[PDB]
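One structure is given below, encoded as structure tokens.
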Amino acid sequence: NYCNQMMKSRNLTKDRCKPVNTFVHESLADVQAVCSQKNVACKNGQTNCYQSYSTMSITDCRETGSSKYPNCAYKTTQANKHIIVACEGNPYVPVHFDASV
Amino acid sequence: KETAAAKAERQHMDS
């Protein structure tokens, strides 16, 4: 399971099971460019969010109903969609993953 | 220690 392997390798489920996480299959530079595209509001109402002009390759990792510490288990779902990142700093880069439409 | 941008890349980038 790609999700079970990647959540672990990346230190997300080494000490706990995280319910959901999204992985983006694009170059780092292309995702950082989003912070300069379509400005939109973030869920929390803040407006330092941006939506990608085009869809990107991503896979959603979602914990199943029968997942519990030590043995976290995920359902893997590949898709192409517009990402939304919240941005911050200088260089203005992504600090959070707010969504994917 | 880990910044917010480095953390974001580690948790979400799989170039």
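Per Swiss-Prot, chain B residues shown: 27-41, in order.
Cβ coordinates come from backbone N, Cα and C, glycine included.
Swiss-Prot has this to say about the protein:
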ACT_SITE  B:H38  active site, proton acceptor
MUTAGEN   B:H38 to A  Loss of activity
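DSSP assigns B:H38 (mutagenesis position) to a helical segment in the three-state reduction. Counting only same-chain residues six or more apart in sequence, none has a Cβ lying under 8 angstroms from the Cβ of B:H38 (mutagenesis position).
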